[PDB]
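Student: Take a look at this one; I'll ask things after.
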Amino acid sequence: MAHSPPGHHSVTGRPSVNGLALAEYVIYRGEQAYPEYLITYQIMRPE
Amino acid sequence: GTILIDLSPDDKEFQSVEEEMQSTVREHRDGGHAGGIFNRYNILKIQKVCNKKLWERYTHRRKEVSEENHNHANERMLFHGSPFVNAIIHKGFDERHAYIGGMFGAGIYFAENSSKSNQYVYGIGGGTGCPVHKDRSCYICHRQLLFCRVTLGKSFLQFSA
Ligand SMILES: CN(C)c1ccc(-c2cc(=O)c3ccccc3o2)cc1
Ligand SMILES: [Zn+2]
């Protein structure tokens, strides 16, 4: 894995073109996330 | 040491997790190539992941980050989609779960949009889709996402397309 930028603990990818997109995030240490919920699902075919 | 506790659909915690799943679906610029064509999900199950060692590993690091950032962990709840969800819930996140070719470098990636994490359930770009039908837009096969507690601390802001 890479390192966080110096002086930072993560990176935030801010959308700059697609007005409707939410942010995405990157961490560089596995210990910085806990998998709290497992969600089992299907995608639904639009009508 | 992992146990999975099923949540009832009647449980407020089930309902708030489902609402975050459903309400953060968006359209994708690939027209559904990676993740499939859909506007909503059929939620089949929501389980709480309970592992004391992994939790303590998380809280230890969270405190370190917090102390480096004016007592602010900048903790979020975010989606992660991966072929390795079963390894993650048993052994935790580590470098094997990183997106080596990601646009922000080799790290572990999370999304506010559940539909963004859905694009990674079968691999990068959706891989070859579901194992049974080789369909990235399979409506039959059961998929899994993680909804994760993530410490951001001081986050480097990248403006990006
Ligand atoms: C190569 N492997 C193990 C993975 C696993 C998960 C992901 C993944 C999972 C995500 O949920 C995600 C969310 C926003 C942006 C990128 C994302 O990437 C990528 C590569
Ligand atoms: Zn299938």
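Using the numbering of Swiss-Prot, the residues shown for chain B are 952-1112, in order.
Quick reminder: no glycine exception, Cβ is built from N, Cα and C everywhere.
Checked Swiss-Prot, it gives:
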type: MUTAGEN; residues: B:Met1054 to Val; note: Loss of activity
type: BINDING; residues: B:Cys1081, B:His1084, B:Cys1089, B:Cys1092; note: Zn(2+) binding site
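Context for these features, please: burial, neighbours, distances.
Tutor: Under the three-state DSSP scheme, B:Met1054 (mutagenesis position) falls in the coil class. Remark: B:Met1054 (mutagenesis position) has B:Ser1111 as non-local neighbours, by Cβ distance under 8 Å and separation of at least 6 in sequence.
Taken residue by residue with DSSP, B:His1084 (Zn(2+) binding site) is part of neither helix nor strand, so it is coil.
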Student: With every protein chain in view, how many other Cβ atoms are within 10 Å of the Cβ of B:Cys1081 (Zn(2+) binding site)?
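Tutor: I count 20 other Cβ atoms within 10 Å of it.
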Student: Quick one: which residues besides B:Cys1081, B:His1084, B:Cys1089, B:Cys1092 have a Cβ within 8 Å of the Zn(2+) site's Cβ centroid, in sequence order?
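Tutor: Output for this site, in sequence order: B:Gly1080, B:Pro1082, B:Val1083, B:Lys1085, B:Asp1086, B:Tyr1090, B:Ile1091.
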Student: Long-range neighbours only, meaning 6 or more apart in sequence with Cβ under 8 Å: which ones does B:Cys1089 (Zn(2+) binding site) have?
Tutor: B:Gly987, B:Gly1080, B:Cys1081, B:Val1083
Student: Near chain A by Cβ (under 8 Å): which of the recorded positions B:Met1054, B:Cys1081, B:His1084?
Tutor: B:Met1054
